[PDB]
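Student: One structure is given below, represented as structure tokens, and several questions about it will come after.
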Amino acid sequence: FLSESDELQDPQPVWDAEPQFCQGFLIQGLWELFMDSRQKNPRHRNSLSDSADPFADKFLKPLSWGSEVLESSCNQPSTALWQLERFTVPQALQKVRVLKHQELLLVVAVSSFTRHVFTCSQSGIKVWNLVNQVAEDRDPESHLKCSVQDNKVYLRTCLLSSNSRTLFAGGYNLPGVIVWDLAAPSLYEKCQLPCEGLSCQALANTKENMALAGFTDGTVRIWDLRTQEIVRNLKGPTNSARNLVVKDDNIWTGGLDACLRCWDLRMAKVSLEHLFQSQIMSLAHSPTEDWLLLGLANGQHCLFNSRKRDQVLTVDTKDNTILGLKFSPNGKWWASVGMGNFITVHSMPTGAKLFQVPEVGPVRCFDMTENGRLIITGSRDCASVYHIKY
Amino acid sequence: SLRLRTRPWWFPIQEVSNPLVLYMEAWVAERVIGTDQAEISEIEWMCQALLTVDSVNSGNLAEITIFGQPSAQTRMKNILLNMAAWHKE
Amino acid sequence: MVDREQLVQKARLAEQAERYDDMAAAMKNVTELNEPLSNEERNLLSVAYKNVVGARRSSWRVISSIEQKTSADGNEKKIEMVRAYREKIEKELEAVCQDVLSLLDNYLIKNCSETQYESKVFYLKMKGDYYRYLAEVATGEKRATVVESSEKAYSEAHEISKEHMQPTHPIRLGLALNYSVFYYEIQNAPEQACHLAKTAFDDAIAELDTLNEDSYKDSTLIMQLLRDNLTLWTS
Amino acid sequence: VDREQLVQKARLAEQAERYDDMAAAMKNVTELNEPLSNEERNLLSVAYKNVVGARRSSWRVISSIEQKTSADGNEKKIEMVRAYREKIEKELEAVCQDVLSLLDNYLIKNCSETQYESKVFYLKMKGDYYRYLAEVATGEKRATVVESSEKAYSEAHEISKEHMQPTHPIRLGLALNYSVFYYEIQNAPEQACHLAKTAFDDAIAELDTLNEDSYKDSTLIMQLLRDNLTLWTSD
Amino acid sequence: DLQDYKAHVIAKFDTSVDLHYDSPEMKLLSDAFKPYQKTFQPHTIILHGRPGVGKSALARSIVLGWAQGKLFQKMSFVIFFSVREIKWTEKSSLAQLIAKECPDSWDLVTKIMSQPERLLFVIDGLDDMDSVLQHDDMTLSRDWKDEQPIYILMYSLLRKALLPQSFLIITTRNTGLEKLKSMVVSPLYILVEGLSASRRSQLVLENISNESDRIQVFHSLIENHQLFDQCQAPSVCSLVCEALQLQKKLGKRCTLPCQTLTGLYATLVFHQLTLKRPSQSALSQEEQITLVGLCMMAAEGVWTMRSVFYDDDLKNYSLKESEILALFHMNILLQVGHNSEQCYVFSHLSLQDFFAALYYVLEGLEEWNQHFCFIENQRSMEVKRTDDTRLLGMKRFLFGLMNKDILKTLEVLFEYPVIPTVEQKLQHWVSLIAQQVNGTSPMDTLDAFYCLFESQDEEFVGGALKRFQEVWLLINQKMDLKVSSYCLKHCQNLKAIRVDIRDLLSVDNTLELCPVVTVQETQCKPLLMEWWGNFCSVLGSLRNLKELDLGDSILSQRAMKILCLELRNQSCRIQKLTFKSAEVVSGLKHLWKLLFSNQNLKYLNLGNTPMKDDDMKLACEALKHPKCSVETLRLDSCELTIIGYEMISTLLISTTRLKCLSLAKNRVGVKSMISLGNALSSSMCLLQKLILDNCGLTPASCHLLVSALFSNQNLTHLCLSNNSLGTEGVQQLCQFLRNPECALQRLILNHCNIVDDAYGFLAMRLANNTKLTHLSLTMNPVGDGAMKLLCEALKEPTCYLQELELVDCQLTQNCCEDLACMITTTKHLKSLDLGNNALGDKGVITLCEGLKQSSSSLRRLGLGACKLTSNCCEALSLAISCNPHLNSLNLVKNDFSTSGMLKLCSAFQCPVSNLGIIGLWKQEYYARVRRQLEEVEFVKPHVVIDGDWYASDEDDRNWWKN
């Protein structure tokens, strides 16, 4: 049937507890000796029935110093030119760690410069370090909260600056956009960035020392970071600023009205308009080329030229609603997450699918390191760390 | 018999166990360190390594301790060596 | 009471042993007690009768698909035999559906109170489903009668749930999906089905972020069931 | 009308996945006529195989639950679980006895000297159903069925090994079932492994004999034999 | 009543009256409380430190100096309570806790109502409590007078729920932070260091025996970081000095090792046992029980993150402090209580770790548990979140206790032979590290080397290191060189080694050569150079070593000279020397000198290193020398000048053993092309493999090259990848291939754009050709028509081609039926690659018709990245179910569903198929498919299922890429 519970969530990916560390193996071996000293005082029959109808220990390499894995690269069918080798493409993802947040995850950030991981849920932000050699982690370096400030406040989004010195957070009932300082000897809140009666749901930072956000009612506000006064206000339709991309001098905005707008900061006026067949759920911009990537609600991946602005072109059609999108540091491949248990990778020139990795449930967010070595993906309440094999 | 230092929160506790120890001339090291903390903290943040300089030695020497992962230790060591060579020459 | 608890335990055991006839009989005996049903027993009854009806539905579909080809072939004895077998399957399915509907009408659709809305919407949706199941295998004026009864129950459920539940509620989403399916298959109104599915999906997306954590999985599952019928019908 | 109509009725029941109807129809066929054909015997095997497999899986799950629960020793839950398990056991025993009575009264008796495939097939079925009865019995009742199963299995195995080619699917299946019986029912740390090893080696020596006609089932049975052998060697 | 409290605290702190000296560290602690940065004003300060530096003394000094002036002012109370005494199981509230800790100054209401503004809680030694910390939403008391467990009140105070705005200072060790750092809000971390780096060296050198080569032992002591850093505690430094003095006194009686902190740590415990029994005799029938109980209690404390033992922790192990003191001669257990509770502790955690290790050594000799009354409510299934940070000391001691002369002493003491069962477990662990499928991890290799060097034994180490056969080493400390040199002598099966020295040996400056207490220079040598020489000698002395890789080393002139000198040894059997990605430009002269001294050296990868005219000249002379035996020379990415090419030509035309030459990734001039052609066309040039990819080859240069190669009759392998080749060039190459006495076997044209006419020439040549077996045609614009031409040429019985590569050729489903026909008809082809073509489900289904017939000798088929859905899985399974000749198969970069993967797995299970290599990333599928693949690997133990399909190399396919 294509009727109620029509083959929904029928399978289940039994996640492995992933013990493959030699040090842990030795520790467990030494530990069982105490138990055995204290103690003193399969397949059934596989007869004539088909089994194809669904109803030497291997150790993973550790993440040395929380930076690299120290292995050897895969072979290629042919050699590559110097320019050809300048850009590489992944081939597989190997899970190395699991971070145990205690609540439903909303946002993740990495900043591999300082080897940290920030996980943001609706109650607070947990900070983890990647140098802790453990199969699964359940004790963060810090746990920032803001609930005690007011009666009942929610957190929606968090942002990490490019130079890894400032953290931004925004939510529903807060009196502002909280700012934390990361380069100080102590982890403390610095500014407030007032936004009295609005829900943030989107944040962005600009290299000219300015911050900006796009609220639910369509308002896009810009603040000066060094003095915390409102610089500019822009207004659009409701539920039309759920995504926000900043470029050299333009703001690209997309939301649930299926319209892509381009605000110009000098004149504070809309310069472009475009319609789409479904709601825009994700936006991204390539770091090297002039391509804007749009992930629609009906499963379409669309590429748009941010300079020529000639026309859009659909590359790949996923089967599920896209929630997250990000480009590689060299702008040669992208990753996509959605509601369909899979993390997908696509190449740049044509959007051809490279590989997939199953997950336990709807994947809401993910992030990538600046050196293109790790991928953090948070599905239900745990953030999984993946090492990219080139 | 006791030395105190401020450990920034972003520096992991796992990397205070295998320091790099070296010795230079105190006459260089005094002007190497200077007086204030601003650019010292900035350099520590940039290199992701901690630096400690002591002068309580045989009388004219500089005991230098560098913390962090080997890449950071190497970066700080090269910075110190190059700047000391430029000072002496 | 003690009999209620032991019957519930027996139904759960039969669920473990995949004896859905026994589990459905146990749930019927439970609900014959004229006592309000909790969420767990409601889900158990729904699952039992859904499986029991679905088995016969698949059997009838396969038999009819073979029978149309055999009729195109044209051997009279084969026609007679396949028709008799189909009529037997239809009689079994009709008896099951009629029992479910009579039990639904007699006790638990009327024991509910006015302040209770989730139970009312649940039972009206079940009424609509189990009348659509009869409609699928009906001909003549009885087909029209079961169709209008299903329309009545479904419309009442939709009206009740429109102004009392969050659009991201699993019950509301499931009711919208079953409405769209009924329009597309029984009433043959693809434009109405597509409009309704698109509206429900857009309403759910509007407040997807607010969605609470426990119902997040169920609402996501039903939403992904939607937009697939939409894609198929648009294509 | 009679047996031809019953045969196509069994075909329809198989296609619609209602194995009880197949079992009733082919019990009727066997009682009606003494001889039987190849396809008829195959479908007769398949229907009862599916029925007994369903009952066996249910019994295994219920027995596992009973064994897990017996640690607590609650005097009220244990009674109901035991009664339910005995109900399942009575169902399974009735099915097995019906099959065995049918075999004895019609299939074995009507086989003549020249027929060998039929004799081997029916004796293998008799051994299988006696084993199915055995795996739920305890005491002298278990001993009687165990010895009867072993007798039937050996009587079939002799004829199979001294007349049939090793690559025959019936011979391979009999070897697999006999090895499983040895390993599971009474005892075979080495006996079952030896029998499986010789059967697999004989089959693999002259695989070119099996050609393409029986490629699928022959390779499937050989794969099952290799899997069982590897598991037993590891354990 | 403030004066009374101040006088009381001064009187009660009568533990020291000498350390009350104001110091710059005290100034830093005092002024660090002021608002940091612009304006922050931190409220919590946490003091780190190793277990045994003066932290508790510092806290007591702070609270004492408060009630004297000249310290923290603007504060009302400095309430101090050590957590060691309390048992974290007392319902006492905070107010009554202060009341019970205050002897006679009740002042209940007055103290409650006077100063709810500015307190200063000084909590001491909270480093334990880590195990008992429930950390499961503990109740957060908001005010005093709350009857709760004192640990609950402590957690609430930590979380700033009890009396907010009150300052506090905490003291812990670098192990209790694991759960504490996430419970405090905006803390300030002060790290306190131990004695010094020079004071420790001086104190260690003062107690050296001074009778033999002692500088080696001194350096092996002061360069071991695990020993030196732990020696920050003055107690540990005193113990080390005492052990050194004892070993000096017992010159010959004591034969235990004089390093590793287990050789010298065991002399104290063993020698300082009793005074009676002058001969070697057993302790007693009871002292053994006392020792076992003490050891097992220490081990239990280590495993349960506990360092304070109460009376209940005793009397269940049948232990008594008088018995411990009688058994030993010092105070192993110290009492730090002042009331009914005693709360004994070990003197430093090192002793606890040592006894925990010793329990493992001596636990199976007798049945000890019969003397114990272990209940603990069925041992609480014991849980632990210990990880591995605090078990490092116990692991190191356990490894070090396997050394002989320690087991012998224990055997003497216990009158029973001691053969612990942990030894085989450790050996098995090291073996499991040694054998890994995808190479060995350098971190685990170095960890195992450290643990093995810890036990200065020979049989144990030799038994551990037996199955390595390949080693990857990262060297960044001198102790790493030391332990690697020690451990490599017993690696007899080692075949290949790779070593990376990123920083350690890259500068030649004898300035910071530890000038604090440096010994006389005349009878000494730089320590780094000496240890590097020792490591190189160990490398050169091995017999089965064949491959040496220098990784990312930045070796300098002196290091390179030493390495070459050690490699010039007669016993060296190194065949391959790889210098790619390493800086060796400094010691190229020494490399040239080494070239003609070792006759076993027959390979030299010298890529990415710039070469000059003089260097090329010296290399040419070394190659021309009769003593040389180099056959392969890779010279890619080097900046070859014009003047180097005539030298290369002269070397080629002279007498040499050179066979393979690589000149990749460097522009070849037109003028130099004529010299290369003159060298190549001569009859005295015996060269078999020439690699010229990524070169600046124009059509004219290619024409010159082939024209020169016309008369050559020795070259058998030729690669021309990433070059511009025209139709005239392909025609000339075909003409060269036409004539007899050519003897060309492998031809690689990998990125030369080829036009359809040239495919016509190639097909005409392949129609009737011999001596040619491998043809690589990847990444070329060859279409369906040229594919038809090639298959028609291949169908002829007079074709001996063996391998065809078409990985990224523009092929579609229009040629798949022709390919199937060619596969069926042919009888010599065995390897076919189709890597980036859009054959689709229809193309693969068409190909399967010819694939399944098994009428050919096809063994290797590449079907990766062909856009295959689950529709073609039926045909693929049918083809591979009945095909006993297939051996390898590639299936990566394809979209397969669960049902298709299940069908493929069922096909793999078939006994007929003999697949040996399968290309699949098993982590891209669901649990059911993963279990099926695991079952396949379980049934067939020789099948390799890995995604690196091109890693497998049966024949020399990658000869041009090394």
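The numbering of chain E matches Swiss-Prot: 201-580, 582-1163, in order.
Method of determination (from the header): electron microscopy, 3.0 Å.
A Cβ is built for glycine as well, from the same backbone N, Cα and C atoms used for every other residue.
Grabbed the feature section from Swiss-Prot, which reads as follows:
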- E:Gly249, E:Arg250, E:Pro251, E:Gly252, E:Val253, E:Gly254, E:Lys255, E:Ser256: ATP binding site (BINDING)
- E:243-565: domain 'NACHT' (DOMAIN)
- E:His425 to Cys: Impaired formation of the subcortical maternal complex (SCMC) (MUTAGEN)
- E:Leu729 to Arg: Decreased interaction with TLE6 (MUTAGEN)
- E:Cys737 to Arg: Decreased interaction with TLE6 (MUTAGEN)
- E:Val283 to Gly: In strain: A/J (VARIANT)
Student: Among the recorded positions E:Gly254, E:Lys255, E:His425, which sit with their Cβ under 8 Å from a Cβ of chain B?
Tutor: E:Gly254, E:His425
Student: Around the ATP site (E:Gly249, E:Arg250, E:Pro251, E:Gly252, E:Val253, E:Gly254, E:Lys255, E:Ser256), what further same-chain residues have their C-beta within 8 angstroms of the site's C-beta centre?
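Tutor: For the ATP site, the extra neighbours are E:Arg373, E:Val392, E:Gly394, E:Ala433.
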Student: Please report the number of other Cβ atoms within 10 Å of the Cβ of E:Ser256 (ATP binding site).
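Tutor: For E:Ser256 (ATP binding site), the 10 Å Cβ neighbour count is 14.
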Student: How big is the Cα-to-Cα gap, in Å, between E:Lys255 (ATP binding site) and E:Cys737 (mutagenesis position)?
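Tutor: Between the Cα atoms of E:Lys255 (ATP binding site) and E:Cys737 (mutagenesis position), the distance comes to 45 Å.
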Student: Could you check which of the recorded positions (E:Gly252, E:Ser256, E:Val283, E:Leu729) sits closest to E:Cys737 (mutagenesis position), going Cα to Cα?
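Tutor: Minimum Cα distance from E:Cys737 (mutagenesis position) across E:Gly252, E:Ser256, E:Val283, E:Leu729 lands on E:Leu729.
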Student: Is it possible to get the count of other C-beta atoms within 10 angstroms of the C-beta of E:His425 (mutagenesis position)?
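Tutor: Step by step: centre on the Cβ of E:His425 (mutagenesis position), count other Cβ atoms within 10 Å, giving 16.
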Student: Could you state the whole-number distance in Å separating the C-alpha atoms of E:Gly254 (ATP binding site) and E:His425 (mutagenesis position)?
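Tutor: Taking the Cα atoms only, E:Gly254 (ATP binding site) lies 21 Å from E:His425 (mutagenesis position).
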Student: Tell me which of the recorded positions E:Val253, E:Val283, E:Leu729, E:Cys737 sits in the most Cβ-dense spot, judged by other Cβ atoms within 10 Å.
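Tutor: That would be E:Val253, with the highest Cβ count within 10 Å.
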Student: Per DSSP, E:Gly252 (ATP binding site) is which: helix, strand or coil?
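Tutor: The residue in question, E:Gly252 (ATP binding site), is coil (DSSP, three-state).
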Student: Translate the DSSP assignment of E:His425 (mutagenesis position) into the three-state scheme.
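Tutor: Assignment for E:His425 (mutagenesis position) reads helix.
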Student: Around E:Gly249 (ATP binding site), how many other CB atoms lie within 10 A of its CB?
Tutor: 23
Student: Please report how many Å separate the Cα atom of E:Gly252 (ATP binding site) from that of E:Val283 (variant position), as a whole number.
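Tutor: Rounded to a whole number, the Cα-Cα distance is 17 Å.
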Student: If I take the alpha carbons of E:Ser256 (ATP binding site) and E:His425 (mutagenesis position), what is the distance between them in whole Å?
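Tutor: E:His425 (mutagenesis position) has its Cα 25 Å from the Cα of E:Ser256 (ATP binding site).
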Student: Return only the integer: C-alpha distance in Å from E:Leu729 (mutagenesis position) to E:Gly249 (ATP binding site).
Tutor: 31
Student: How many other Cβ atoms sit within 10 Å of the Cβ of E:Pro251 (ATP binding site)?
Tutor: 19
Student: Going along the chain, which residues six or more apart from E:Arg250 (ATP binding site) have their CB under 8 A from its CB?
Tutor: E:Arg373, E:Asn374, E:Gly394, E:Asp429, E:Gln430, E:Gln432, E:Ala433
Student: In whole Å, note down how far the CA of E:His425 (mutagenesis position) lies from the CA of E:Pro251 (ATP binding site).
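Tutor: A Cα-Cα distance of 16 Å.
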Student: Would you kindly give the Cα-Cα distance separating E:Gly249 (ATP binding site) and E:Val283 (variant position), rounded to the nearest Å?
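Tutor: One finds 17 Å between the Cα atoms of these residues.
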Student: Helix, strand or coil at E:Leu729 (mutagenesis position), per DSSP?
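Tutor: Its secondary structure by DSSP: helix.
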Student: Cβ atoms within 10 Å, counted per site: which of E:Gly252, E:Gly254 has the most, among these binding-site residues?
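Tutor: Selected residue: E:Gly252.
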Student: Neighbour count, 10 Å Cβ-Cβ cut-off, for E:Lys255 (ATP binding site): what number do you get?
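Tutor: Total other Cβ atoms inside 10 Å, all chains included: 21.
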Student: How would DSSP class E:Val283 (variant position) in three states?
Tutor: coil
